[PDB]
Structure formats: structure tokens, C-alpha cells
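Okay, so here's the structure we're looking at.
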Amino acid sequence: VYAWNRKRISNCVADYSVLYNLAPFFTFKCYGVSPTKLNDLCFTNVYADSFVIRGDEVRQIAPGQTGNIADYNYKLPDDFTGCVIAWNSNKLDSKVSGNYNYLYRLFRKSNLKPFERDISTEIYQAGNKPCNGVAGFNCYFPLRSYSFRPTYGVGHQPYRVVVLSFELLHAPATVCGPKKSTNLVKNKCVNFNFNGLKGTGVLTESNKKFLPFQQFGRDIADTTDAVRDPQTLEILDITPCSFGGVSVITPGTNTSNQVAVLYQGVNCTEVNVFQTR
Amino acid sequence: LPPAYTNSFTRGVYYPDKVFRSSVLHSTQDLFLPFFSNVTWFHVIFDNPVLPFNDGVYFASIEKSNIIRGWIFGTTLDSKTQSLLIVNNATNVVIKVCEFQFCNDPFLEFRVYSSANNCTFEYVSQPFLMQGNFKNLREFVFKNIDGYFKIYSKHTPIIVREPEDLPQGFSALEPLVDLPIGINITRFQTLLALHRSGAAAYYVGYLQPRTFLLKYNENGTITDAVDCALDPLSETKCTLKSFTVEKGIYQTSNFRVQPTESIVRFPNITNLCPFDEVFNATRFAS
Amino acid sequence: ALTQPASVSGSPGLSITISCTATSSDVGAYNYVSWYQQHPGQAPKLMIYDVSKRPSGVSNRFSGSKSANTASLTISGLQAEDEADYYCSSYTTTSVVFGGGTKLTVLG
Amino acid sequence: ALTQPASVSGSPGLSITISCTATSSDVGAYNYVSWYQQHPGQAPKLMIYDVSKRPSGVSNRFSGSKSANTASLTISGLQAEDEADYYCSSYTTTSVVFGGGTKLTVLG
Amino acid sequence: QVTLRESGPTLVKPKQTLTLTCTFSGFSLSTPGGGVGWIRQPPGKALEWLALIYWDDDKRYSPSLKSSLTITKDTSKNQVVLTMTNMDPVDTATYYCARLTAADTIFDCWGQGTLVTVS
């Protein structure tokens, strides 16, 4: 509880479809982007945390809640764009006479700040008297001991909770989701999604000299001008699809009804025909 | 050991972001080394002090063959926090982020440390992170970002055999590795090869939050840069996004003196409010 | 603990039920309950655990349920090779109770 | 009302538990519950009230809890000077029930 | 598959210390949720649990008998040993040691039976 682990993963493919065929996870409340539509979404920095709590305390893992474990043991900020996964672990985390291998903090002066782990254990002296490493009436121990017995109903049984801190900051992603690796595109317009970056335009080859550390490529603005192939390392510029304006040449409805269209910005290829300047 | 000082005319600029740019003048705001600063001139002809690691360094490794082959960081250095050894032995640059009290003089094998613990991270990258008058010049810009360590490197040989000093010229740095392990660092300790059986001189700077105007070349490299903290010509070149300003008067910033002291004069009441009448009353309310 | 009927009789072909009562049931919700079968001279083998399901290797003749707090073992199609002792077992607050005994005597 | 075990046995040094069941619990949420101790020939003194806490003058050997609707008194390290009657008491909707009694017989 | 065999002296003097063992083969006791227990079955009576061990060196015993039941694990040689003192002529029964795979599967695989008479 107070020593929740953190095993961050990076540079790997995360297929969340495996979690469905596992043990029943009737706690999949994705406080974030989307519970189902998650495989078609890459991540940059995913932090996987884990801890074991009771049953009636799982509702405090949501971003923003009161209680005892959501204020002094493990508190989440009101910006968490991720998912929480919990399941009944009363089959292997609850033994005879109670499993005392889980300790939770009970006495803490101030509220726990976002993403803080209190691994220290000092004698909680609640003021008004100088205490020492002993136990008395006004001086007690901050950490407590959980009693996980199989004779408890829904609410007092152990529940292994594991969350995924999806940062998703603007940066070259490392943890992409599972998707069918399709082929390349010729001088046509597509909806490519190269390494998280989801743009649209003509993917034509270029003659730029990218550096070994460079992945993306921009221009005088924030537009992704060029990019390198993830599995080919080729410099291909990303030019947007052909667009323009439409001007209707009308000689007047009182005279006739024939019109003429002026596709300004086209070379008579992406549309008699007469190319003007 | 009297610490000397040198100059940093146009050295200490790296690539802030990993984005390719060509023929543009981009302005960035990140930790860099201010131009014309004071950098220690520690000579390795014995020297290994524990210099601070407030925010970023400019540790140079001017050597001949193998004099400087490692660095060490940390905040406690007494088996309390995790360390960072970046030893650069023969075809091995294995970084260890374990926690141990190595020694009080890491001279250099296993003579660096003397114990082990539960190491939380260890990188096993294979490529090592390392004439008449052509010596070897190399600099390693580090940062203390919570995300990664941001290890930069750029090696280049010097031309003339002048006394040891940072030469005149510009050379950007590119990232090599990014260690996602987070650990507080306040000081650093270099790891030099003893090899007893002058010689070298490592320079140590300190980064500061500044504003730079980086000019990218047509191939994709930075040729020159301007730091908007120098003489007002630099600020004039920064506020116009150019390197050749025209003749005329240009407004850049606004002069304003900042306060130095703080006055808080609350009234002399010396009487606590009787909150015990509304919080500890016998009959509370209806 | 758990009390079980001492003597239970059953005609060949019919079906009989057992009773695994509460008897100061400190088990709580009484979620998990397993039934065993022990023939005279052998070792007790598991016949049905988690009465909502059945283990592999057991025919459909054995089935169980628990309406409110009492687990029942429904054994249909009695045969001569079925006279053995059955036991219902659960998890108590400080031990693992195995209940009482139930001897089946198939007459005829 | 509240039902309690009649006779409870315990070896010197081990730990035994008491049961304060519901028995048509009109207490509602069963928030507050206090346990007393009455030696033969003396007056009942409070040992543990508000089982989440303990009163002053009582050693750490006495502890209690209430999972859902049943309060239990955990007394560890039994001694010779512990054979007395214990009573669990709560607040009903129209009175203050005191439940039954629980005699502790420390053999050996 | 799981093979749970017992051993030890069947006939023993009264008021002694039994050394009934349980040699398990076919699985590793270090699995999370595993463990080996002991169940007594008197002649013409029902089952009764005596002791149970786990994968974290925890030794759980019956609340009635705690001054004599002492179980121990020997995974180094895969032989669970049970020791009980104060043997009276009422404990004569066929003992069984079964593996507890998990909470839902309470002692799926059992032993074979060793009658330990006390007279």
C-alpha cells in the first residue's frame, strides 16, 4: 500500500486486448481517453503502478476523492488520462487468520501530494507532548495492518489494483499500439499515422539529409514537413493534399444558365480544359 | 589546489529538440551555457573535487589516449541514494544506477565501489560513449531533467598545439542515450584513470536558463548562435530574429528595478480570537 | 462448523440430496464450497468444487447449489458403486472446516 | 438482541474470539459497540469501547473489530486472571441492549 | 501428475512424537497460492483438518490443537514432515496430506492413506 511499485515500460508494443481474456476485471473504468478504442493510440511515457486495497476502497482510485488511502497513501491528480484495472484477489491474497503482509498508513500530518510515495516510517507524534520510539495513548504508530480473511464479503476482500499513468505529452512516442503494418504510399493522399503523428497528405520521396537522431521534420511553422520511415529510414516529405477555391463564372441568370468553374490552385490534374496561371 | 578560470566564447550549445530544421532561425528557451562565462580550469597533471550539480554541466574531457574514462553523480554519496557511473573502459560503457557507498577517492576494475544493493536500472549499451599537433577535444553536456539524463556528446580534433584552453569555434551536440531513471542529483565526481606506473585538464561549467537564436544550415546543422544575455547587440539580434541588424534605433526590453527587501506590517493587536466559543460551545446552535 | 446428515438412503435410479447447514456459519458469504467422496479403503477425491461449476473428470450426475446459506449435493442416477462418505468443506475465520460425514446406503 | 457464546475455552498463551451476532439486528448500522468484563464478585468494568479504538488503562492484549454485522473480541495471551464474563452492548432503536454472557474457561 | 505419498512408522508407542512425512513430487511448492496440509479421518467418522502450510513459510494449525501440531517444509528434498506430541489412543486414524492449489480448489489432489494406530 505505502510501497506501491512503479515499473515504467518504453519502446514496446502494448496490446490491451490481452487484458480482456484474463481474470474477470470488473473495474475497467477508464478515466481517460477511451476504454475500448485504446489499441489504435500510441503512448509516449506510460507508468504502470500497482497496489492492493480492500473492496469498498476501490472507488477512491478515481481522480479526485476523499477517504484514507486517497489522501495519505496514494492520491491521483485531477488530470489522470488513463485507466484503472482491479480484480478480486481473495484467492491468493487472503489466507487463514488474516494475511498481515499488507500495511497501510493511517496517521499522516498533511494530505499526500500528487504522485508521492512515503516509504519512511517514523513515530507519529501528534503534538502537545514529546514522544519517542514507544507506544502509548496519545502516541501511536502511523502504519496499520490489513486483515484479509476469506470470511469477508464484497468490500473487505483484497483487490489488486494496477493503473497506467498515460502521460501522452507532445514528444516522439515510444510505446505504440498494435496495428496492421501496411505498405507505403505513392504520390497520393492518405491518412497516414507514422509513429503517433496522425496527418494527411501526399507522401512523396524527398532529398533531405536527416541526422541519425532526427525522427520528425518541420518547416518555418509547426507543420510536419517531412518524416523518416520507421522500418525503411527513407527521407520522404509530407506535402498536404491538393486544395483550392471554386469560382463560378455566370453570364447572368437573365441571359442563360451555363456556368464555368475555376479551380484556382490546380494544374488540371487533381480536378473543355484550359490551364491558366 | 587554486581553481583557475577560462572563457566560453562560443561553446556550449546543443540541439534542444529532436526536430529537423533547415535554413530557419529558431528561438528556444532551455538550459544552456551562457557565452563568455567562467569555467574552472582543473588540471589533471592529482585532482578530484566534488563539484555541485545544481542544473546542468559542461564537463569537458580533454585527454590524449585514456585519461578521462568515466563520471559519477549523486546527492548523498553515503549509500543513501542511487549513483550513476558512466565508466568508459574498453568496449564497455555499462551504466549502473545502483546504491552504494563506493569510497572517498574513486581512482581507476572493481576498485570503484565496495558493495552492492538492489539496483533499479542498468544500461548495457554496446557502443562506448567516448600526430604533430592534432589532439582530441570532446565535451559532454548533461542535464537534470526528470524525464531523461540528456547526455550530449561531440568529438573533434584541435588544430594548433597552443596551451590548454577552449578554442574559438562553434560545435553543436547531438543526443546519444536517454536514461529514464529518475534520481535526485546535487553534486558530481569525475572518474579519471590513475595510470601512474601537463597531461589533461577537464573543464566544468554550469548551465543557466537563457534564450538562444539558433541558425540551422541547409544540411541541418547549427553554424552559429546568439545568447540574449550579452551586450545589447545580442538582444537586438534576438528581438529581430536575424544576425545582421541594420543601422537605426531598436527597442528590445524595458528597464525595471526589482525589489530587494520585504515589508509586512500587520497591526499590533496581540489578542487571539475566541474561536473556542463557536467551535467548543456547550450549546452549539439550531 | 458444518453439520451433515448421518444416514442417507436412496433407491437405485432416483436422486438424493445432502444438506450442508450453517451451524453458526462464521464463513460469511459462503462463497466457496467443495464436496469430496471417500470410499472405504481409499483416499477422498474431489467431486465438485465451486458448485456453480464442476471439475474435469466428473460426470454430469454430480451437481450442487446453495440457495441462501446451505449447500446441497444433488446426485442423480444412483448406482452400486456410489456408497461412500461425502463432506462439504469451506474456509472459516481461523481454520478450514470439513464438516460432518454422510454415509450413503443404496438398498435394493 | 445480541447473542454471545455460552462457554469459550482457551489455552494459556493462545488467543480466542467472541461473537456478537446480529440476531434480528434493529441496531441499524451497528456503529458503536462496547465490551465489558465482570469477574465473579466484582463490578463490570469497560475493557474496549469503539472497537476501532481502546480506552485508557487497558493493555494491548484486548482488541476488536466488526467486519459487516458481527463484532468480535480478540484476546491474545490468555492468563489465569482472565476467567470472567464478557458482554457486548450496543444502542437499539428504543433501548440499550446488553446481549448475553460469555464465560472464559482457561484450562491447564 | 501430482503424486502425494506418505511414510513413517505406522505403529508407535503412546504419548510420543509422530514423524509422519509427505513426499510430494510433480509440482513446486513455491507457487503463489500453493501449500500442503493434513486431514485426519477416524475409522467410522468424518474428516477433520489439522494443519496447513503455505509458500511463504506460514504455518496454520487447527484452533483446537496448537501445542502439539508442528509442521515444517523441506522443499530442498521435497518432503513435507508433520510432528505432533502427546499421542493419545483416540488419534488412531488414516492421515492424508493434500495439496491446496488455490482458494477455490480446496485440496483437489489427495494422498493415499497411512493408518497410524495408537495403542
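Please read every residue number as a count from 1 along the shown chain.
Every residue, even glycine, has its Cβ placed from backbone N, Cα and C.
Now, the feature entries from Swiss-Prot:
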{"type": "VARIANT", "residues": "B:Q29 to H (Swiss-Prot position 52)", "note": "In strain: Omicron/EG.5.1"}
{"type": "VARIANT", "residues": "B:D47 to A (Swiss-Prot position 80)", "note": "In strain: Beta/B.1.351"}
{"type": "VARIANT", "residues": "B:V50 to A (Swiss-Prot position 83)", "note": "In strain: Omicron/XBB.1.5, Omicron/EG.5.1"}
{"type": "VARIANT", "residues": "B:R69 to I (Swiss-Prot position 102)", "note": "In strain: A23.1"}
{"type": "VARIANT", "residues": "B:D105 to Y (Swiss-Prot position 138)", "note": "In strain: Gamma/P.1"}
{"type": "VARIANT", "residues": "B:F110 to L (Swiss-Prot position 157)", "note": "In strain: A23.1, Omicron/BA.2.75"}
{"type": "MUTAGEN", "residues": "B:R138 to K (Swiss-Prot position 190)", "note": "Partial loss of biliverdin affinity"}
{"type": "VARIANT", "residues": "B:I158 to V (Swiss-Prot position 210)", "note": "In strain: Omicron/BA.2.75"}
{"type": "VARIANT", "residues": "B:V160 to G (Swiss-Prot position 213)", "note": "In strain: Omicron/BA.2, Omicron/BA.2.12.1, Omicron/BA.2.75, Omicron/BA.4, Omicron/BA.5, Omicron/BQ.1.1"}
{"type": "MUTAGEN", "residues": "B:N184 to Q (Swiss-Prot position 234)", "note": "Increased resistance to neutralizing antibodies"}
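Structure with Swiss-Prot features highlighted.
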residue: B:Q29; record: variant position; DSSP (3 states): strand
residue: B:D47; record: variant position; DSSP (3 states): coil
residue: B:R69; record: variant position; DSSP (3 states): strand
residue: B:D105; record: variant position; DSSP (3 states): coil
residue: B:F110; record: variant position; DSSP (3 states): coil
residue: B:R138; record: mutagenesis position; DSSP (3 states): strand
residue: B:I158; record: variant position; DSSP (3 states): coil
residue: B:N184; record: mutagenesis position; DSSP (3 states): coil
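Once Cβ contacts within 10 Å are tallied over all protein chains shown, the recorded positions B:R69, B:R138 are led by B:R69. For B:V160 (variant position), applying a Cβ distance below 8 Å and a minimum sequence separation of six or more within one chain yields B:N133. The variant positions shown are B:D47, B:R69, B:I158; of these, the one with its CA atom nearest the CA of B:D105 (variant position) is B:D47. Taking the Cα atom of each, B:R69 (variant position) and B:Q29 (variant position) are about 32 angstrom apart.
For B:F110 (variant position), other Cβ atoms within 10 Å of its Cβ number 6. When other Cβ atoms within 10 Å of the Cβ of B:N184 (mutagenesis position) are tallied across all protein chains shown, the result is 13. Closest to B:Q29 (variant position) by Cα-Cα distance, out of the recorded positions B:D47, B:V50, B:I158, B:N184, is B:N184.
The C-beta environment of B:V50 (variant position), restricted to residues of the same chain at least 6 apart in sequence and closer than 8 Å, consists of B:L77, B:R187, B:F188, B:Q189. Spacing of B:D47 (variant position) relative to B:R138 (mutagenesis position) is 19 Å (Cα to Cα, whole number). Taking each Cβ in turn and tallying the other Cβ atoms within 10 Å, the top scorer among the variant positions B:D47, B:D105 is B:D47. The recorded positions shown are B:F110, B:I158, B:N184; of these, the one with its CA atom nearest the CA of B:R138 (mutagenesis position) is B:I158.
Around B:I158 (variant position), the same-chain residues at least 6 positions away in sequence with a Cβ under 8 Å from its Cβ are B:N133, B:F134, B:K135, B:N136, B:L137, B:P167. Its Cβ placed at the centre, B:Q29 (variant position) has 10 other Cβ atoms within 10 Å.
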